[PDB]
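Peer 1: I'd like to ask some things about the structure below.
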Amino acid sequence: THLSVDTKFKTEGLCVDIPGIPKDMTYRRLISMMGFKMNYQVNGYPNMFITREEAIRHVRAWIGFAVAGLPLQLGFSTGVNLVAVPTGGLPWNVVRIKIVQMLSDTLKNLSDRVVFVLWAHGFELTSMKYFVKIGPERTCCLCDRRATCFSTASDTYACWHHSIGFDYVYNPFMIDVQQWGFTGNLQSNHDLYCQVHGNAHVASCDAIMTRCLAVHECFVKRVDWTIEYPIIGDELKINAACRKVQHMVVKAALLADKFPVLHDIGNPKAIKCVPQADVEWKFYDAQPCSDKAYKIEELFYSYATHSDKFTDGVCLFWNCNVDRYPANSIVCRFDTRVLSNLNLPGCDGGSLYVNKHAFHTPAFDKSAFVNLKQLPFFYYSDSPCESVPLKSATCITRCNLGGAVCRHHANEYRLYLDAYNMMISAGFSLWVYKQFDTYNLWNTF
Ligand SMILES: Cc1c(S(=O)(=O)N2CCc3[nH]ncc3C2)cc(C(=O)NCc2c(F)ccc3cnn(C)c23)n1C
Ligand SMILES: Nc1ncnc2c1ncn2[C@@H]1O[C@H](CSCC[C@H](N)C(=O)O)[C@@H](O)[C@H]1O
Ligand SMILES: [Cl-]
Ligand SMILES: [Cl-]
Ligand SMILES: [Cl-]
Ligand SMILES: [Zn+2]
Ligand SMILES: [Zn+2]
Ligand SMILES: [Zn+2]
């Protein structure tokens, strides 16, 4: 599939300056009016514009682009504003070099392309012929990576890593948010879901608001479990570390306070992280997976609506990012403020954490944890004790009741500290019911 060049393009959003002729226009004609010869459909570039679904798959490539402005102000979701003075303030030869530099620095570790996100008034499409070249899909002249850049000086193509001195953005993709069935202007729509992006008259602020709005439409409602994103960092080691820590913590809580029920709030797949534990395991999600729905209550947790509920046992909120956690809770939450290639700027102070799936995460807020304390580091095992000795008050094992710690539990401890440290560094924090104490783990022996 791709977006057919013959698909209709609504022209209502385009400023009074830009004509229709007959107002039933297409992408074929718009691309032509932009000054681009579209001969490249056989060679993996059938359309400059892409479907919403293609855009969502390429979310890491999203750069808001708007033009304000004779001289044009070009603005990007990165905060950069460039003013281009045409021949007949800064010249186009210098602007096009800077645009390539900025996109390379932003995208090199995120994506193999750029998707320009537009609220298209006409001028920003008109500008592209000054810094964009289209042609057949190509590899970089120095890598197997797809070509994103062209150098007029040398007739050579580069990826985002190999682009120093390059002057043309090559085969960018773009999406016009105005085609998505909105009414009114950009600000009226953006401001419904976000107070954090202001309306200061520069082009970059329009670019930032457009990407924010698009992020809102495509990610804030729910997790799409059908769309997977490639590995670009330590996803595998981070996710293995988190699952190791999840098991430990929920096991330890279940032994230490002997809760008769665990409420797994935000578990849409009905998979227990401690499957062998003696407890009634209840599953709740705002969006249960259809094939598991029979044994998962559909429920959107808010303290304001459910403080009279989950009165018994312990609530597991494993990256289920609610407004306020009740007092009987074990919580993993991701800090939206951490800098990571995994973590993209999101809507309303939130971030879009793309790690296998795209998880929009509300702004990190201390007040959510008002009824909880930080979970202190500990290692717990009640497994066989078989064979620098380990001198730690946080190794909670039979061999550490008075003896030197066994080779096994000493090895496990150091793997678990490595895992916990990996998880802390990846921007996750752990919270627990205030009455939680390792005192009640030392007694299990
Ligand atoms: C990174 C990640 C998380 S996360 O929890 O770390 N996370 C990140 C930050 C964030 N912000 N907003 C939401 C979230 C969620 C969860 C998953 C995932 O695919 N989970 C699928 C799944 C279930 F749905 C239920 C039971 C299990 C057991 N194993 N897996 C794999 C299960 N990924 C890839
Ligand atoms: N207020 C809320 N109430 C219930 N479920 C919620 C929620 N906010 C988010 N969710 C759900 O929380 C899940 C987060 S992603 C899956 C997390 C899961 N606990 C795991 O171990 O991997 C999604 O399925 C989402 O639908
Ligand atoms: Cl990459
Ligand atoms: Cl050119
Ligand atoms: Cl961020
Ligand atoms: Zn390269
Ligand atoms: Zn915003
Ligand atoms: Zn031991």
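Using the numbering of Swiss-Prot, the residues shown for chain A are 5950-6018, 6030-6048, 6081-6379, 6391-6448, in order.
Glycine is no exception: its Cβ is also placed from the backbone N, Cα and C atoms.
Feature table excerpt (Swiss-Prot):
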type     : residues                                        : note
VARIANT  : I5967 to V                                      : In strain: Omicron/BA.1, Omicron/BA.2, Omicron/BA.2.12.1, Omicron/BA.2.75, Omicron/BA.4, Omicron/BA.5, Omicron/BQ.1.1, Omicron/XBB.1.5, Omicron/EG.5.1
ACT_SITE : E6116                                           : active site
BINDING  : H6182, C6186, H6189, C6204                      : Zn(2+) 15 binding site
BINDING  : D6256, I6257, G6258, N6259, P6260, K6261, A6262 : S-adenosyl-L-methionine binding site
BINDING  : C6377, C6402, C6409, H6412                      : Zn(2+) 16 binding site
Peer 1: Closest of the recorded positions to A6262 (S-adenosyl-L-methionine binding site), Cα to Cα, picking from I5967, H6182, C6186, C6409, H6412?
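Peer 2: That would be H6412, the closest of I5967, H6182, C6186, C6409, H6412 to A6262 (S-adenosyl-L-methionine binding site).
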Peer 1: Given the recorded positions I5967, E6116, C6186, state which is nearest to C6377 (Zn(2+) 16 binding site) when distance is taken between Cα atoms.
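Peer 2: Comparing Cα positions, the closest of these recorded positions turns out to be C6186.
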Peer 1: Closest of the binding-site residues to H6182 (Zn(2+) 15 binding site), Cα to Cα, picking from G6258, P6260, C6402?
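Peer 2: Answer for the nearest of the binding-site residues: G6258.
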Peer 1: Output, ordered by sequence, the same-chain residues six or more apart from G6258 (S-adenosyl-L-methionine binding site) with a CB under 8 Å from its CB, or 'none'.
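Peer 2: Residues satisfying the criterion: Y6276, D6277, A6278, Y6293, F6309, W6310, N6311, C6312.
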Peer 1: Which binding-site residues out of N6259, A6262, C6402 lie by ligand 1, going by a Cβ under 6 Å?
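Peer 2: Near the molecule: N6259.
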Peer 1: Report the member of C6204, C6402, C6409 (the binding-site residues) whose C-beta atom has the most other C-beta atoms within 10 angstroms.
Peer 2: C6204
Peer 1: Suppose we screen the binding-site residues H6189, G6258, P6260, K6261, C6402 by Cβ distance to ligand 2 with a cut-off under 6 Å; which survive, in sequence order?
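Peer 2: Only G6258, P6260 qualify.
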